[PDB]
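Asker: Right, I'll just put the structure down here and ask away after.
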Amino acid sequence: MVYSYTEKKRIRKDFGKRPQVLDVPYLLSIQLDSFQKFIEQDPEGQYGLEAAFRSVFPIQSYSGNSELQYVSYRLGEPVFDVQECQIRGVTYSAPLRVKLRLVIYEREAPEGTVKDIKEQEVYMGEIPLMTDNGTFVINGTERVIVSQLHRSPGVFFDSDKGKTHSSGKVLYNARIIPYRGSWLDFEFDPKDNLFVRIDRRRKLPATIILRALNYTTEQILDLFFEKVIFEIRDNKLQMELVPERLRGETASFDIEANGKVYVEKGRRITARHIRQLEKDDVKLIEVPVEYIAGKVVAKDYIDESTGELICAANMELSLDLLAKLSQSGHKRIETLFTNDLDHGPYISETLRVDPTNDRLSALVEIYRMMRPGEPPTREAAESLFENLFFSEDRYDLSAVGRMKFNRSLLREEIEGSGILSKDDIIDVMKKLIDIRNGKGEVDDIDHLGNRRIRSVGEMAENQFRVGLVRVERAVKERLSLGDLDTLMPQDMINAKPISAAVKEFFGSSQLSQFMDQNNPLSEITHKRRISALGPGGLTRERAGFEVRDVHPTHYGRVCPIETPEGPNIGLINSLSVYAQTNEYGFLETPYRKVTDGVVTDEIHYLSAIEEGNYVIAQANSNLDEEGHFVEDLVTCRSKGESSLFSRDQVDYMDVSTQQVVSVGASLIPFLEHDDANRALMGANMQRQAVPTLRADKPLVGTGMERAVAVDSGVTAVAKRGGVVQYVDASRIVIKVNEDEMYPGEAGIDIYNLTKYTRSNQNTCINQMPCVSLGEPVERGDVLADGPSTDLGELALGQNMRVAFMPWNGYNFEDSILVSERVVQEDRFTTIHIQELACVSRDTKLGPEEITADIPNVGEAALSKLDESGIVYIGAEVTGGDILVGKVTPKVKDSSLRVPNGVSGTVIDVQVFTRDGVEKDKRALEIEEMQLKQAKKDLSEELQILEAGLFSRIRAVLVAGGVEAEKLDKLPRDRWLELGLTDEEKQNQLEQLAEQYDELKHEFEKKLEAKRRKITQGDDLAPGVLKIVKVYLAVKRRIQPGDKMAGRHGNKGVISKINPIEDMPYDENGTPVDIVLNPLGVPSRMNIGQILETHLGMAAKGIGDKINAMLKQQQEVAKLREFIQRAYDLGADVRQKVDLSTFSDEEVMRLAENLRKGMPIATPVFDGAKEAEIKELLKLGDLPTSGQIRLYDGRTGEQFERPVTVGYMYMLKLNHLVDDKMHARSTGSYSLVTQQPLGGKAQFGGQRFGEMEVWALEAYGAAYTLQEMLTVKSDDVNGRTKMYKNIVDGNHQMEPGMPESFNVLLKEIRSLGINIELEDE
Amino acid sequence: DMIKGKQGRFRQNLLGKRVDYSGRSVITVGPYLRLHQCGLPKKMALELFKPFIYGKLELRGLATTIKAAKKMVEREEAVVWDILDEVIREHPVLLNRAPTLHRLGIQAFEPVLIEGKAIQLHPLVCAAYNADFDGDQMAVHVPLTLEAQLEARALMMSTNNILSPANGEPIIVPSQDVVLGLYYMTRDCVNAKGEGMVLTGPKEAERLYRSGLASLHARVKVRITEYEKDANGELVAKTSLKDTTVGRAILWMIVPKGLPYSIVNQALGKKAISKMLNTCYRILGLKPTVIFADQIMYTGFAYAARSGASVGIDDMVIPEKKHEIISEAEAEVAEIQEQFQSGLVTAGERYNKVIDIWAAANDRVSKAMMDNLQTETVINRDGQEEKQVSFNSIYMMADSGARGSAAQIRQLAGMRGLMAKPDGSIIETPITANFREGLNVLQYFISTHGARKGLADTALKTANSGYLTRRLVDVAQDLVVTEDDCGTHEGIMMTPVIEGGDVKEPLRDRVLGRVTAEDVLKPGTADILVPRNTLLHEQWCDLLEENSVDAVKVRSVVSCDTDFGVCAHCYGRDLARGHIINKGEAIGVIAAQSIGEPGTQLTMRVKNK
DNA sequence: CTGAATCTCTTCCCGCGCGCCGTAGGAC
DNA sequence: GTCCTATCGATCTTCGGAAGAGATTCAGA
RNA sequence: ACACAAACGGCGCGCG
Ligand SMILES: [Mg+2]
Ligand SMILES: [Zn+2]
């Protein structure tokens, strides 16, 4: 095995066994594909803006036989780059511009064009470009749009249990949910009659639609009911028996034929009886005529002998009616075949309920219901009815919707119209009847197959279409009104509505998230998050336990563990590591195929509905390297149920054991040993983690560290195969191999590192180099580390030295003990950045200005400001120190000062102004400075570009115009001066000079464009016409009360800092960094943490022994033998390394990196086993048990028997105490109610909760309570008097009267109620 | 809208409101603190008492005016701290967790000043508060006036509230760590260093252990003195020799007088400590109890550290029978499935027989696993070997009752066992794997159903229960004890719940603290054993159960004839005071809260002679 | 005047931390 | 551009839930 | 003149 230069510096030891085939797929695939699919001007009519337009357009007006017709669009480049846009604090939007044809066809003639004009590229649009990392930049903001899980467009079938009208009955429900438009629902009444309702409107009989669909009663019965027949055959009306229908019947009379009786009154009928009956030609039997009367007629009938019609379909029979139809001369009477359970009369039942008879009545009736209290009109009814379900503009089923629908009806053909049709309704209706008759099965809404995922691209398009609809109303009227001979399209359509719709959607939609930029892992998990909420979804309270609980289909698709705490439980979900989405939007996962006897490397993606058919073995199942399972049978899930199956009796296998979890869980090693509850906690806490200044790496890893860092995009990547030549810790530039050097290209790539900048959660994101000049890099190699990363390895926290034991109660409960060494060692020191900005107002008493001439303020603060009234960069400030010296007339210190209770250093100034505003010295220098920085980058880029351009000139100078003795001393622009004709050398000089001028022009125009952009002001909000932004940096150590977490769900707050002497220490004189409460382990059942600490301890020992040799001058041979033996240790591990090849130089480099401790990988469900751990400990310098004796640092005596000592990876959560502790003695009060202000941002007071009053009430204390509300909350008079009394030392209160009570009285009195206080 | 509902004035402002002189902080545990004390950060303290500080400054005359005083405070000068200490010298303070469960949820403390920013809490008290230090915040309020200060000190002060009001039982029972250390200390070792000597008393016992010449739980003979309080309460001493382990003798030194040595001459789990402390208080009263608790707390931490009661993976011994029983059970299950294939049994019978096979298999694993761990110690004693209860870390933690249960160890060491879908149907194959060895993917996936369900139930339950309590408090609030006697001679009769055959509760516990409605008929006939309205406190209840009583008639609050309230005699004993209630107390809120807290713990998802 | 099968305005733990964000139409 | 001025109320992405008691209401008795 | 200071209502995400 061989490794890259980046890989070949910390070759993480691995213990995974399974040689998985499929790599980890690119994480952000879903988002990027979603938007790419949406944004492209795809010529094909499906999806994207093009599809939306084709749905809408052409748009026409009856008025003049005139329309405007669609042509494809153009997309403009953004006004600013990401950072300029971010810096300016606006949305990173691109403009939309389209072509359309506006026409006027001729009247009174075949509709040829009187006039048609194609639009001059009308523009109306501003949409945010998906940023490189898949995020969207909003005004001064970066946002992530989560993917929504919603009920798929399709036909559903459902039944109720126990809720069935209290009757103990079964009620069946069928629903049609279009991709867009009206809902349609069918229901079985407790009285067994079938009813329909639209958009949850009032109950109606289904039969009404059938008439609306222009079907007569007999046609309806023919569609729904099979016939049973009687005929005059030599005597009264013999029945046309089909014996199979006697299934489960008991005869009420003799059933006989061919001189043989098969059944008699009271005798059951069975299949073997039936076989004789039909085989013996029983096709006619004279049932006793009363049995005929029991049936219901299947048709209306005439008395053709008199031209009269007296008989009604659905009419129940009687003996006289038999005479009447026989009197009419009918040879036959047709009746509806039915059984009390096999064939129900539900349609006939409905027919009795139905008052409507004709299509006129149906159309009128339905219209009336849809249009309560409104004038009916036959064509109006029809047109309305058409809108209901037969026009895309009001009812539409997407391609997936139709496909889903056809699948439900068991159609082998999946395609179909987006609108409904009579047959489709009939099939659905029949299915519900089939279910009622006990020959159908209900769906599971929770089953994934019924559920589909929406992404940014899909949702945006729908939002975009909505805006067009609002355009439709405007344009249509205008087109109707317009003269059309001088009006042009830009007049007909105005941007404002469309822009707002998308604009407001991004900023306001629940699914638009202010990104949790906390740390790299936080972003990525946050970005691949699935939510059930939002429109078309459920709501955080309306969710039964069943939906919240994990479903079997979720396996390998939705991580069961990641769901966050609280009401979000089960509502918010994350994709699996190997998750993929079907073209239909179905979440799909890959599987390997059991090809005959051998599992094979072919991979196929399945949705749950596919998986139900097959049987799939567990990923970790053994196999013989040919594919045959080592065991002749294996554990597999067939229909989700777990059972064992034979080799070649199984069908599929799971590609990877890690396939079940999401990345967030994946980082947890030894997860297989730990209880879910703690595991869930660990996953959420990961994103809670905050970076550390001295971050190095995780010791006990899982194998996701490289992948997560790369896909996160926070780290820099080698876009081309190249070698490095520069370093400034601000930029990196790469010289690229010729094979990737392009013919008219520089041959070099430069990158600019992002430096200290506040995150969405007020944390710095500065990148750092990890390379040197002249160092080679493959394409895709890691160029620069970012927060919580090293060598492109995800590194959230620190590897601590820890032991488990009680310690004088200071670590009781989750309490965590800490040593003064760790803080001195800087492990968990962290940096925070805060932004403070000030605006100048158009105050009516005179506008504001920034000045150093602040009224009456002390000199010292003024000294901190410059003469511009602005604090200097690099200054150190504390609460109350002046930052911005803004003032108001009538002059006044309307200035910005440091928030109380905070201290920090000052690094930023960004100044903005409206048009027509003058600048200050500070802004001018900064603006000019930035200009210069851009110029410098351009010059250096130019320097290489011209250097490559010079290379072309110098190369030919080797052979033509040879002047090597003075080659470049004849200036490289003077090289043209050679007095030559079209000779080879001159042609190069003359033509490349033009390119040399163009190159010069490009930098000039780029330079001019850059500074022009930098020069211009901004379109600030009204009432203010200059803004200043200031950033402040805070460095934070660890204090008691800070929240700390271990990956294995072991969260706790630290409360102590000890003189290093106190800590327990080993016989080798080494104290521990941390001590943890042991009793939590059995309570939490997360033993895996102990496995981590044991393994990490062994990992540290390997590094230590390495360090000793490197600390010594041991020869490379010792190093070679030691390390190689280290890696080769273990069971049939998948990993290998060939250290001998690495030149003995990278060995030192690699070895040096190792001396900190051995980095190890641990697949989520294929980690190392104990026996391997024991060997490593033996290879280390510790007993196989891992426990060690220790000595009290206070007394020097030994603790009783060995204890657990180990190295563990520990994380800091972004909840440190100082950011939460708050206290207020006195402060302002709210206007609407004199009670104190609330919260920390404002100097608000704590709320005495309602329940806590009850607790107070429980005790007999009353004076306290009286004081609580009167003095401390709601009495201006008393509290003020109280204030004085305290200064007077009386500590006495006057009773007073709560002011808010007066407010209530006023409001009540403001009602129609008279309310008073009674003296007596 | 401003009036009605949750957002209305009633809830928004009236029945709950923001209050000045308040603060919130993150919690921490201070072992050094005495029960009545609490530690708070200087930063909050400096703010909270500014009006007090100004008064002292102007009383000092150092501040010419309020603004000058405020100006000096900005300095945070040494003198400010001196005055702040003087001001805070005894001023009580209020600390409450949120949401409060009951009146115990809020209690008063005396403050001590801290340099950091967290608020420090005594470990024994926090348990009553239900505080978990995984990041819990807490809110603080200061009583201003003379009346409030006395109110806070008299009632809310922690020393007053050792007894639960829902049940007259100590809520102070020690922590997991404190109890375990004592449990380890009180255990005995068959043979140990320094074993077999005779000691005059604890004084030399401590010295001998401190010198390391004898082990803590080594067996030893000791001379000891103990006190009995006479028929009136006069405490007189007796001296005797005992055979014991050393740790017991040293712990006895902490025990105050008047308590028999026998109670401590045994391994002390949370069970023993619970009743020992409870009985101790009743025998000796409150004042010795509170100081007794602190010494218990201090000692437990100290020797828990010395014990080095760590836990390691090696500690989790796995029975070899686990594989044997699993393989044995699997064979039988295969027979059942085959017999179903033979048609010899229905699917349901096939299914339920299999789970029964698993149930037996799991239990046999529990037998092997549990029996081995406790049995795991063979030791030599002057030659020859003997068996004793194991000193295993895991066994001690569960056996002591400090944390966990037999189920936890059974999962970890035995098998995670049978498991069910969200529907409650048991998967026809249990989770045969333990945790010491990792689960298989499907097994782990199966477990996810149960875990989430538990979380799901908790989430909605906690929301549903609160809305219930609100209903309770409103209706209950009106009732107040105002009368001494209502006059009734009537009452209800009490019995032990006799269900599932014989009793499932003792009549002793229920009749306790009530008052008779009629004189108790003595065993026999016509003789009366107790007066008709006797406060049925402990001894009489013991006296009654000593007799052949089956049921007794007692007055009740419902029978109480009081107007606009309740009479004390109908209510009888107060849970939080032992003696009869003081007039003028609103019991209704107490009852409501008493029910409210435990409700959260519910779920929303012939035989003998 | 009896009968359900019909019928709609109450309620949905207590507190805390950021972030964003609020009438339409017009002298041209 | 600034600043004035009069209503405010239809058709579009809607439905996304459900326990419990006073009218009004279905079937005769 | 010896004195006020910057919250009204929603939404999302997290917290015990
Ligand atoms: Mg907690
Ligand atoms: Zn009474």
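Here chain A follows Swiss-Prot for its numbers: 1-890, 913-1342, in order, are the residues you see.
Backbone N, Cα and C define each Cβ position, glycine as well.
Quoted from Swiss-Prot, the note attached to the mutagenesis of A:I561 to S states: Resistant to antibiotics salinamide A and B. Swiss-Prot documents A:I569 to S as a published mutagenesis change and attaches the note Resistant to antibiotics salinamide A and B. One entry in Swiss-Prot concerns the mutagenesis experiment A:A665 to E. Its note says: Resistant to antibiotics salinamide A and B. What Swiss-Prot says about the mutagenesis result for A:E813 to K is this: Disrupts the enzyme's active center.
Can you walk me through where each of these features ends up in the structure?
Answerer: According to DSSP, A:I561 (mutagenesis position) sits in a coil region rather than a helix or strand.
For A:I569 (mutagenesis position), the Cβ neighbour count at a 10 Å cut-off comes to 20, with all displayed protein chains included. Under the three-state DSSP scheme, A:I569 (mutagenesis position) falls in the coil class.
The DSSP secondary structure for A:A665 (mutagenesis position) is helix.
Long-range Cβ contacts of A:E813 (mutagenesis position) within its own chain (separation 6+, distance under 8 Å): A:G1074, A:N1099. According to DSSP, A:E813 (mutagenesis position) sits in a coil region rather than a helix or strand.
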Asker: So how many other Cβ atoms are close to A:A665 (mutagenesis position), meaning within 10 Å of its Cβ?
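Answerer: By my count, 26.
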Asker: Which of the mutagenesis positions A:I561, A:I569, A:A665, A:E813 have a Cβ lying under 8 Å from any Cβ of chain B?
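Answerer: Checking chain B against the mutagenesis positions, the residues within range (Cβ-Cβ under 8 Å) are A:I561, A:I569, A:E813.
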Asker: Can you tell me the CA-to-CA distance separating A:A665 (mutagenesis position) and A:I569 (mutagenesis position), as a whole number of Å?
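Answerer: Taking the Cα atoms only, A:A665 (mutagenesis position) lies 16 Å from A:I569 (mutagenesis position).
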Asker: Could you give the Cα-Cα distance between A:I569 (mutagenesis position) and A:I561 (mutagenesis position), in whole Å?
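Answerer: Distance between the two Cα atoms comes out at 10 Å.
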Asker: Under 8 Å Cβ-Cβ from A:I561 (mutagenesis position), six or more apart in the same chain: what's there?
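Answerer: Long-range Cβ contacts: A:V661, A:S662, A:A665, A:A676, A:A679, A:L680, A:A683.
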